[PDB]
Structures are given as structure tokens and as C-alpha cells.
Amino acid sequence: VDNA
Amino acid sequence: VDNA
Amino acid sequence: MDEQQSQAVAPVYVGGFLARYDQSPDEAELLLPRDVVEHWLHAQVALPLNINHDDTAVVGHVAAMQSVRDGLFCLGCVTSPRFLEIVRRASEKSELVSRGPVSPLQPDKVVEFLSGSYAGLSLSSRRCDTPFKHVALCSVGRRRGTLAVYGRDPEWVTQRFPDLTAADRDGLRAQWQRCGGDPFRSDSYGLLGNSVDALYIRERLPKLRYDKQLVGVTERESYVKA
Amino acid sequence: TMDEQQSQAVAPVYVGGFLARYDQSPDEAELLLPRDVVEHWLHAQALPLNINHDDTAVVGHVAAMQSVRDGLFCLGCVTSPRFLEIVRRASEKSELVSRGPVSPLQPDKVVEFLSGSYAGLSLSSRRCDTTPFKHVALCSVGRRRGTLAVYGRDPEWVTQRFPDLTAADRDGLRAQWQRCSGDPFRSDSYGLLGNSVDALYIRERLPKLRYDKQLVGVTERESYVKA
Ligand SMILES: [Cl-]
Ligand SMILES: [Cl-]
């Protein structure tokens, strides 16, 4: 998962 | 008075 | 007046783009093209809304997500009473909040504190090397154009973005009308702790202004502090 | 022991740094504070230590003030248990604090949180348009440049962070903080949280902090400074  |  | 205090702690809506298709991320991991977004949207119950990706700091949910000409836009709703009460209290001690909003907007301490502290939106999705996990309110997002716009009325917030079309809004209105216990598990100390982190994000203001200009919330009047 | 570590974290914390630098031309006339004036005022006229000039947020006192070759330098002491407890709790929730300090410094959550949140010093004195000096405030950034705040558990160690100071300089300070009522803090976490959003909108905060760091040479030393 990528968190911005 | 002056506050910095 | 416990009357004013109840009005301050009422729900607060937030909207803004989670990603802008015409913006090349400074990091590959942040790429999120229209095709992927639209595919993922078709596939993937409401996504939780939290503070800076902390799952113990959930303050509400996402009421609507919509892919439009310029990017992925979303509308969320801060409903946590505990979180709102903390914000209420802090807003009372912010000089920025005391100066109030611009032109003809009525002051709204809670909304203003949220506008200043969490001026950005940050999506949490599956890596590209249920696709959408959650949306986070933060000091600044890593993807540009992710300015967060707070307001008491969902229509009003959506109306802050000049890029959106009437059709665009109908698609959103349909969603937040369909969707229409306190999930927050943190406290003031937690938010205070998170605040010092925000103070060391480089070029925070410049990025915020850039986002403001890109999404045109500059050419509108809102509670945005950047 | 948690209660043991927690007591160590809530122990007093010293802070030092310049309140003003003589070789810096303020961007506002109201901020002018030359050596002659400072030294005169010092000869005439313990000052409270507070958060961003809020008199309901007093966290300690100034233990020493000294005019030196480069400016007016001061050393204060954060003693408020209520304030320290709040900081302790918040520090536990800061990713910045979790990453810890540099090179060989031992982690110190409370000290680190203070270093990050209140990286600057701001003097409160009579206008220049007896008691000339009112108080010193810990803030996100001072309006006068070179006012970087340096936190540490030992007063000697903190004073040793500034390469400009001389042994004589330190003796003058040591004399003061060695010669020198109840928790004076009257605010709370919500207050500090409210103050935090204000800090987020001070323009060029980091650039100014780095500039201060370089000017005072705390860059060429190792400390808990986060800027
Ligand atoms: Cl944040
Ligand atoms: Cl401050």
C-alpha cells in the first residue's frame, strides 16, 4: 500500500 | 512592549 | 452558550482531489492514471477518513469518490464527536483562527482549525508495482493538487472547485445522498504529537499554495488558510 | 521501569540561545536592540519562561541572561510538571521524535519534542520608540534571527552547544544559573494544539530556522535541534  |  | 458549542461540533464536510491526472508525481510509487482509477472504481462499506494515516485517528468516512476530467475527486465527512470536541477546544486557542476567514464568510472556528491543520488530502491505495483503503487528512499531501476544502454543506464545498461540472456534482451528490459509534481512538496528545511532524515537512506552504492555484480554490472564497 | 523512565522524561529541561544578535539588522525597526541598550537595561533590572508569549502558558523561568560579543544570550529552565507531562505524552505520538536524534546522542523524547515544536526564542521587552525585560518565550521561530532554541538536560551541555561563547562567557552564565512556588502553567494540551496550527502558517519557518542554526553555529555541533 502507498500512503500520500 | 515588543514580542519577538 | 451550549448552543453555539453544539453548532461548532456539528459534522464537517471535506472535499478535494485525491489525484490530478495532469500532474507527474515526483515519485513513481505515486503514479495513478485515469484508466487505473476508473477500473478500480468500477470494482471496489464506506472508506474511513483518518488523520495522517493513523488508523487510531479515524474521524469520519468518505461519502463520495468520482473520477473527473482533471482527476480523482472525493468528498468526505468528519463526524467523530470526540475529534470535533478536541478541535473545538483547540480552535479557541489559535491566533490564526481568531483572525477569522476572508471577505464575506462567517467565522467557523472548527472548520477554520481543520482548514489550517489538515490542508491536504492523501489517498491510501494498493501499490502499483478493494484497491482504495482510506483517505487521510494531513498537513500536505504528497500528490500535488490535493488541497482539502472544509465546509458545513457538501454542495457548498463541491462548489469551491471550478473544474467540476454540474454533471460532476450530480455524480457526487448521488453518492453522498445515498451514503447519507465514534470511531476515533486517539486524543489531544496524539494530535499534538502529530503536529510537530507537520512542522518539518519541507516546502509545506509553497506546495499548499501551488495546490490552491492548480485547483482554482484561489479564484474562489473558502476557509483555506494557505 | 515505566514509572522510572517516565520520571526521568519529566525531569527539568534547560534551554539556551541568543535573544538577539548584534550583527543582524532586523527586518522591522521595532526589533532593534543594540548592545549599549541591552547592557544598560541589564545593569538596571526571575523572568518567566512561557509558550509563544501566552502568560497562561508559563513553563519555567530564565536562569541567566548575559550580553556577549555577538549578542544577548540567555539560559532558561522548563520546570512545569504539567507542561512536561503533556509534552511527554505528545512525544510518544510524534514520528519525528521516533526517528530519534543524530550521531551519538541518546534519545530524549521530551527534549526532542521541545526542540522541534519550539525551536526559537523570542524576547518580550519594552518598546524603543526598572524592568525593561518582561519575559522570554519559546516559539516555533523567533522574529529576530539567530534566536535558535537549544534544549538539553544539563545547563553546561546546552551552553557548550554555542561555539561563539567563551569560557569567560560561560562563567558569567554559570554564576547566574547557580545562584538561581508551584506549577505556574495554566494551559493544557488543547491550548498547545491550538497554538500549533498558528505555527504552521508562519512563512519561511524552516528556512529561517536553518539560517539561525548556521549563524549561531549549532550546525557545527551535535544537538537535539530538528531544523
Ligand atoms: Cl498531518
Ligand atoms: Cl509557537
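Residue numbering in chain C adheres to Swiss-Prot, whereby the residues present occupy positions 3-46, 55-139, 153-203, 211-256 in order.
Header lists the method as X-ray crystallography, 2.5 Å.
Any Cβ shown, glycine's included, is placed from N, Cα and C.
If you check Swiss-Prot, you get these features:
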type     : residues               : note
ACT_SITE : C:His63                : active site, charge relay system
ACT_SITE : C:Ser132               : active site, charge relay system
ACT_SITE : C:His157               : active site, charge relay system
MUTAGEN  : C:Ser134 to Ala        : Almost complete loss of protease catalytic activity
MUTAGEN  : C:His157 to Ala or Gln : 22-fold loss of protease catalytic activity
MUTAGEN  : C:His157 to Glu        : 12-fold loss of protease catalytic activity
MUTAGEN  : C:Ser225 to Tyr        : 150-fold reduced catalytic efficiency
MUTAGEN  : C:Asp227 to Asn        : 1300-fold reduced catalytic efficiency
MUTAGEN  : C:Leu229 to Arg        : 1800-fold reduced catalytic efficiency
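Positions of Swiss-Prot features highlighted on the structure.
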| residue | record | contacts (Cβ under 8 Å, 6+ apart) |
| --- | --- | --- |
| C:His63 | active site, charge relay system | C:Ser132, C:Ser134, C:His157, C:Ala159, C:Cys161 |
| C:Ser225 | mutagenesis position | C:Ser127 |
| C:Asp227 | mutagenesis position | C:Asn62, C:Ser162 |
| C:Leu229 | mutagenesis position | none |
- prompt: So how many other Cβ atoms are close to C:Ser134 (mutagenesis position), meaning within 10 Å of its Cβ?
  reply: 19
For C:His157 (mutagenesis position), the number of other Cβ atoms found within 10 Å of its own Cβ: 21
Interface-proximal recorded positions, chain A, C-beta separation under 8 A, candidates C:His63, C:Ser132, C:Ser134, C:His157, C:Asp227: C:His63, C:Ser132, C:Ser134
- prompt: For the recorded positions C:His63, C:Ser132, C:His157, which residues show a Cβ-Cβ distance under 8 Å to chain D?
  reply: none
Field: Interval bridged by 8 absent residues [Cα of C:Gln46 to Cα of C:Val55, Å]
entry: 9
- line: Mapped onto three states, the DSSP assignment of C:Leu229 (mutagenesis position) reads coil
